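Asker: Mind looking over this structure? Questions follow.
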Amino acid sequence: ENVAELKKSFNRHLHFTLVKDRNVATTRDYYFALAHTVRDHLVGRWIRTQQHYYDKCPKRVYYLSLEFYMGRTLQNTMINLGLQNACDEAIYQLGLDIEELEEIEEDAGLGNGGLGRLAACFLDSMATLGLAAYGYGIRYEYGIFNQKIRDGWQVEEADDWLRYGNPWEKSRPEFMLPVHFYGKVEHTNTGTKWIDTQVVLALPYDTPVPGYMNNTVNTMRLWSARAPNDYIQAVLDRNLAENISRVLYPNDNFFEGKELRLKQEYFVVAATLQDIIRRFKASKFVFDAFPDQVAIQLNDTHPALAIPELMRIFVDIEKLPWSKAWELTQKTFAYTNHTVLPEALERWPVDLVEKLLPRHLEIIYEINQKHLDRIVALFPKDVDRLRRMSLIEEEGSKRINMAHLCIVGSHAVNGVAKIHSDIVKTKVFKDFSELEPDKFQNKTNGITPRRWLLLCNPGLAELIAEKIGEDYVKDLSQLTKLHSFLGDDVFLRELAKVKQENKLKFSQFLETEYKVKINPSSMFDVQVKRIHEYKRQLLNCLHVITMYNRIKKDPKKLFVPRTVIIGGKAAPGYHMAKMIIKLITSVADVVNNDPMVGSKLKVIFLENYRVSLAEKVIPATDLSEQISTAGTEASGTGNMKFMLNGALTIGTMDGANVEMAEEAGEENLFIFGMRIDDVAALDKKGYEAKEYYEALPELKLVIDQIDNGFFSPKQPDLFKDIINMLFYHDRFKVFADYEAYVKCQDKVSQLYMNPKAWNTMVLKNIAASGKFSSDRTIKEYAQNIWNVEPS
Amino acid sequence: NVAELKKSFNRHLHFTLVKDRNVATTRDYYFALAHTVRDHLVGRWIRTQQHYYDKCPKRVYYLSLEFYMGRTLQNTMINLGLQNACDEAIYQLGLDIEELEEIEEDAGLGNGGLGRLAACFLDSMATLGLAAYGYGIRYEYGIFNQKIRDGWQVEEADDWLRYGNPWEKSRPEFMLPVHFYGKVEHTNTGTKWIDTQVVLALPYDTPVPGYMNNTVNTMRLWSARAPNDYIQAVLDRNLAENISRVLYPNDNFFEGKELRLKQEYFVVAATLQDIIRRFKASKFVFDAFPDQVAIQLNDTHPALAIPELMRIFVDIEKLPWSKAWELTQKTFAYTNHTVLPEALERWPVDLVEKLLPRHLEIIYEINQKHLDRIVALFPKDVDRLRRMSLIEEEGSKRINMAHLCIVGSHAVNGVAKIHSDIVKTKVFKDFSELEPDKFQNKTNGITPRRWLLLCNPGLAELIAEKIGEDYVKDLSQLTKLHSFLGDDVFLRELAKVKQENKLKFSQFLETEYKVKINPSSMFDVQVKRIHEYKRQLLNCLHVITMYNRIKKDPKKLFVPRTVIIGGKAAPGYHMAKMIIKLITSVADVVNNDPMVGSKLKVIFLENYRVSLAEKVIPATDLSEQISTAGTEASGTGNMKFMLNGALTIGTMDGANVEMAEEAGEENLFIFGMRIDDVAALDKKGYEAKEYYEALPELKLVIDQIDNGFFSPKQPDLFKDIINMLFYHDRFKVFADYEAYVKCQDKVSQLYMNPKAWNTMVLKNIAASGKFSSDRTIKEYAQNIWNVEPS
Ligand SMILES: O=C(N[C@@H](Cc1ccccc1)C(=O)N1CC(C(=O)O)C1)c1cc2cc(Cl)ccc2[nH]1
Ligand SMILES: O=C(N[C@@H](Cc1ccccc1)C(=O)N1CC(C(=O)O)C1)c1cc2cc(Cl)ccc2[nH]1
Ligand SMILES: *Cc1c(COP(=O)(O)O)cnc(C)c1O
Ligand SMILES: *Cc1c(COP(=O)(O)O)cnc(C)c1O
Ligand SMILES: CC(=O)N[C@@H]1O[C@H](CO)[C@@H](O)[C@H](O)[C@H]1O
Ligand SMILES: CC(=O)N[C@@H]1O[C@H](CO)[C@@H](O)[C@H](O)[C@H]1O
Ligand SMILES: Cn1c(=O)c2c(ncn2C)n(C)c1=O
Ligand SMILES: Cn1c(=O)c2c(ncn2C)n(C)c1=O
Ligand SMILES: Cn1c(=O)c2c(ncn2C)n(C)c1=O
Ligand SMILES: Cn1c(=O)c2c(ncn2C)n(C)c1=O
């Protein structure tokens, strides 16, 4: 606990655990010694917490997800355990730099973006709320790839995060389980049997999840695939079974029907459900009480197979009758929808499923038959309603609509922001909500204020605590008390000072990683998120070039200097996203080297955007770019992180941006562009991109520069694919929000010129960010879906 | 003290395994104890390695593709003087230390004798305080686990690292890149090897505790890792990692697979680079290298080390060829482990040219200078050149790796007198003639820690009772046991120890096998890899022979036996697999014939490996060492049996010859043709049928086999054996059959006389001192590596 004992443990681990002394120990050795020193502090409570759940047997919550975008664990653990100050002191006394030790840790990047990071924030919140919750996923050998930029383009490198060892995971060999694939179904007089299957073992690894200052330490269980049991070739072929948990599919909001992805989904699902049933049978609590002891949240449709798998276990194995089994199943599962973009919908062809999971295909067909029998009985004449509500789309080569399977097999279905949940309920699944009104809900996303405030921005956390105490950490709504300081000049300077320090520290980072020199006086304009056409960093890029031309046309004009930062990873096979990245690095090259613009404007493509880098750049941001086309971003969470950390937002009325406006007051955000209904109008009328190109002189110059090679001289036609998409296939109407966006941007610079007014708006944003704590989000899930209670 | 060991155990169970006493598994308890013991190694491991850096003694590097280590827990407790205290602490915690010990997986990174010799050498070098390092590959899968299904061998992956190996320590800061393929460019800045594929080598260090001396050496094993459609590209990283994936399961047999060639270059490249790097940091240019480094090539498997050292000195360090070649020879020594043709490494130049273009050039260069010398010495002997070349144009050109090891080394040694002589005067006559002093002998040895103190505590204690403990570090001290030759009480005590071992092993046999063991029977044992040259087929002929005898005359006085035969067959060795099936078939008939009953039991010991050897050897009365004269280079199993109180029935082959010299030929049951008789028969021509015709007991056995007596459901099952036996038996099974059976009868005779039997046993044990690997290592240190015990 105290400094002396922490130093003693550190030296002890460096010695016995790392087998080193101070003259031969590497930096990595020191990081590992500290990690083990911190990890030791988790054990007692990890054991008690899990023992407690067995004793008092509260209802358990299982968050089933193919992704857990955890980031680093060291600092997060020290903070939630109240050990950071002591460890900082101990490490300092040992003559070491704790910051350096922390940078040695690899991010556990087992996620693509929002969906995976939401799972991570939820685990922190559920532990902080004292819920008997478990995270269940896959332990990928390789997470989201490390991004490099070569000659302006994205290059992918394997994310070998486990190469040096992960001290934060605990193998649980005694819980290994067999998972089945392929084979065939036999309908015997003893029950249908699934036989001649190939077997792959599932080895679980537990990672502790410390609640914030509360003695609760929950568990995240990730499964790894292992082979069971010419000789050499046979041994090498063991790689095939093990490839199942080998790599995270690098796609964000995009469906790719590869068989290996289907294997991963069944793998997690099968291992997870069996483990859950086994723990249920040992609870010394037949399966009638199951739904009162178990809640399983389906994170998107990725784990949809859990439904037919639970049915398979209840029926084929436990011999329960179908009706009883189906009843228990619905009461067990709840489904969370995370998107409305067509390219992201999971639709598995029945042939692939038939080959890999013959018995699940049969169970799904059965589910679908009973389902449609009901509709036929309710709307005998609506024949097309049946076609629309079926789990099977015969529309060409038959496929399974996984979202529909999740809806019929779940008692609750929720979206992740009001605007989104509404669209899901009344438009996308109108036929279903009409039948079961009460089944559809909304649960607006949230972020954990531990990692995204206390951890990433200690200066702000301290300043806030200075003024209003520490209650806000566990009750973020407490930030409204900050309103008492609206006219407090001294406080406003203190707030600005914290942002300035964060910017200074991040600028140091930028100068050492990039050739560029940073004007620390500039406004940090930031857009960090996965590269997507719908998120439109392309629009941001149009505005950047626009500011460039303005400086060239009139260099002596008064101008608020900016440092424009854009970062994010493109899915490997997403060609347009890769072109967009190259467009940004090209533009940056011209801008950063034009002697006429100089320190007026700097552009940086932030490489390898991931959780640990987000913790650095967000606290250093002044302007947060949240410009997705109205109706495309289901919720967003980066928007919330920026709001909590003192940045103002420039964005569309989309996803949770709408709620950030409700809480803070629309005028305290720079809202702009078409709204959901305006986008529909343009669609109805038909979008003619050329018209804006024609009518907007600044837009036309930008476009022409791009298309003629102004930014790619050595290859004039390089950006032709973008031009063509922009003029003839822009599903996201980049040109249609261009004018309002730029006008809006000008207004931002205006406000920035007035520090007191700017920080006054910042204060209103921070003071109103309380609704976005994931602790609030989780309370709502616990109360209205899982029916469990905080402790 | 016990109290502190219990406290550490509980501490590790808690913080390290995250368990308490009601949820802890047996495996958790084994791991808690292992960490508790491992902690005791640290201080000395660090000091020992620091010491080598400070005083900078000359270092010895044992480069081997195999290290058949077995289990580490007990060996560590013993060499550290901690066994009694840990036993007591575990007992007090209400646990069974024996159960905990059986949890540990063997580190089976070897096939047999060659790999186990490397392990015994490490223990001895550490006990002698030498600055020695073992260098090899960290295979993900060692020698396969053997199962017997419907009488046949079935192989299962040996996933020894699945639950974690607490005995290894990753050394990430010493990772190195190894190169493959590419092409050679001869520039004006030196020849460059370019466009190569790169595979990383990650070293893992395992501590090697000397016996009671504060020395803890290192065994460094390399693991392959890939450097740095997207998904497919990530999955293909498996290809680079496949290099250190599986140990080739062949014992004394060459298989020219490209992956095996990759493994050999992999160990060699990573090892030589690491050695040079450690040399450059010694604050001791490369002139002193051979005075600071000795590298022992364990067989020709690491032969590439020679051209690789040349490549580094020349292509990289820019040293002139003559200087580089001089340093190289002073650095390497080569150990020959066999004369069997099928085991010689001959890589086709095409494969080497593709995978290692630069090494092929260096080898050609070495060969050119080599032959230039011979041409200058024997201008008219044109065929001498053909015989001494590193290249065999005899069809598709190939590289004779043994020849490369000889020209690139300053010393070449065999592993037993009879073997070393054959190597020097016959196989490499042309080379030894030129460099007489280059060829030596270093008779193999076994470590008396694992093979006596550990595996047979009863014997170790009995012996210490009579002569003190000096024998542990000076095994020659066992000769003091001669003072008890007439001591009746001692002879009963000796027999009692053997009886307890047999009792304990019989328990094992009954629970694993259906069979009921007559604990009164003589344990006749043949455990080693299944080979035609080791002839367990001959043993099988004798077994059937005894069977027929019991059937012909059931009421005759007969010494009862429990015949045990065990060993693994290389997966692709068809004959060996047939031989196994023949043995299990024979056993089926014998064990179930009501007429033989408890007179004779036959057991095929499944999954023979280091940890099982430690169980069955101490329980043996008769040790079968019957290879054809001139085929077993040395053997080491023979030595383990001698040390543990078993008598030997064998041919005058390998080290059996020296066991006879030490104990007195009459105290061993020697039989069969000798090296020269085998040659005579070869010259005259071996006509297997003649013995079949002339020996009525042999004929009946053979007919039974060939007609389906042992395979009724399939009469022609053993046809391949019959045909090999009559027309292609390179090992003359029939030609030693008569003497073997006569010899066997004499064994039973002696067994009937307990006092006479144990009197001979005592003479075997008292004379086993020469076979301690400690003696072997002293000889290598003095005459090859030029290093000194400390
Ligand atoms: O592996 C040891 N310590 C561990 C310490 C560790 C544990 C978990 C994560 C990181 C580090 C170690 O160095 N690693 C496990 C990692 C891997 O599997 O790659 C790297 C170890 C200590 C030790 C001490 C002695 Cl005396 C002998 C063998 C030993 N191994
Ligand atoms: O892995 C831990 N201990 C290690 C301890 C260990 C190390 C080496 C051999 C056996 C056991 C562990 O259990 N294993 C490493 C093996 C593997 O590679 O599969 C199994 C560990 C302890 C711990 C304590 C907390 Cl609070 C959180 C995570 C933790 N992991
Ligand atoms: C929060 C977060 C996201 C999601 O950001 P949006 O802007 O909401 O898409 C993506 N990646 C990382 C690393 C994050 O921390
Ligand atoms: C010693 C040993 C060997 C060598 O046996 P030989 O009979 O000398 O061939 C082979 N395997 C194991 C497991 C051993 O311990
Ligand atoms: C398929 C997918 O990744 N959906 C994403 O989910 C997160 C978390 O709900 C939302 O914030 C975001 O708007 C949405 O694009
Ligand atoms: C190539 C090979 O494995 N050779 C083996 O080596 C061991 C160790 O020297 C000898 O005892 C044995 O007779 C021999 O068959
Ligand atoms: C979002 N996204 C992708 O992620 C993607 C893609 N094509 C390939 N990938 C990987 N497309 C067209 C796409 O819109
Ligand atoms: C690396 N890279 C790309 O990734 C790429 C490309 N053109 C299109 N793409 C997607 N070019 C020319 C290129 O060099
Ligand atoms: C019938 N048979 C064989 O004939 C055989 C074998 N292994 C090797 N052979 C030759 N096995 C396992 C087997 O069942
Ligand atoms: C020793 N041995 C083998 O190990 C072997 C073989 N054929 C295949 N293998 C694997 N032969 C003929 C052989 O003698």
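Just so it is clear, chain B uses Swiss-Prot numbers, and the residues here are 24-251, 262-317, 326-831, in order.
According to its header, the structure was obtained by X-ray crystallography, 2.2 Å.
Placement of Cβ uses the backbone N, Cα and C atoms for every residue, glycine included.
Pulled from Swiss-Prot, these are the listed features:
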BINDING   B:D43, B:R44, B:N45, B:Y76, B:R310  AMP binding site
MUTAGEN   B:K470 to R  Decreased acetylation; when associated with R-796
MUTAGEN   B:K470 to Q  Decreased glycogen phosphorylase activity
MUTAGEN   B:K796 to Q  Decreased glycogen phosphorylase activity
MUTAGEN   B:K796 to R  Decreased acetylation; when associated with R-470
Asker: When DSSP is mapped onto helix/strand/coil, what comes out for B:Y76 (AMP binding site)?
Answerer: helix
Asker: Are any of the recorded positions B:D43, B:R44, B:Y76, B:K470, B:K796 near chain A, where near means a Cβ under 8 Å from a Cβ there, and if so which?
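Answerer: Near chain A, the qualifying recorded positions are B:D43.
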Asker: Between B:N45 (AMP binding site) and B:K796 (mutagenesis position), how many Å separate their Cα atoms?
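Answerer: Pair distance, Cα basis, whole Å: 53 Å.
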Asker: Between the Cα atoms of B:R310 (AMP binding site) and B:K470 (mutagenesis position), what distance do you get, rounded to the nearest Å?
Answerer: 37
Asker: So for B:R310 (AMP binding site), how many other CB atoms are inside 10 Å of its CB?
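Answerer: Counting Cβ neighbours of B:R310 (AMP binding site) within 10 Å gives 11.
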Asker: Just to be sure I understand the packing, how many Cβ atoms besides its own are within 10 Å of the Cβ of B:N45 (AMP binding site)?
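Answerer: 6, counting other Cβ atoms within 10 Å of B:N45 (AMP binding site).
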Asker: Which whole-number value in Å describes the distance between the Cα atoms of B:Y76 (AMP binding site) and B:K470 (mutagenesis position)?
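Answerer: For B:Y76 (AMP binding site) versus B:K470 (mutagenesis position), the Cα atoms are 41 Å apart.
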Asker: Nearest to B:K470 (mutagenesis position) by Cα, among B:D43, B:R44, B:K796 (recorded positions)?
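Answerer: Looking at Cα distances from B:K470 (mutagenesis position), the smallest one goes to B:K796.
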Asker: Between B:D43 (AMP binding site) and B:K796 (mutagenesis position), how far is it from one CA atom to the other, in Å?
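Answerer: Rounded to the nearest whole number, the Cα-Cα distance is 54 Å.
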Asker: Using Cβ atoms only, which residues of the same chain lie under 8 Å from B:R44 (AMP binding site) while being at least 6 residues apart in sequence?
Answerer: B:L36
Asker: Just to confirm: which same-chain residues, 6+ apart in sequence, have a Cβ under 8 Å from the Cβ of B:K796 (mutagenesis position)?
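Answerer: In sequence order, the residues whose Cβ lies under 8 Å from that of B:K796 (mutagenesis position) (at least 6 apart) are B:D529, B:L532.
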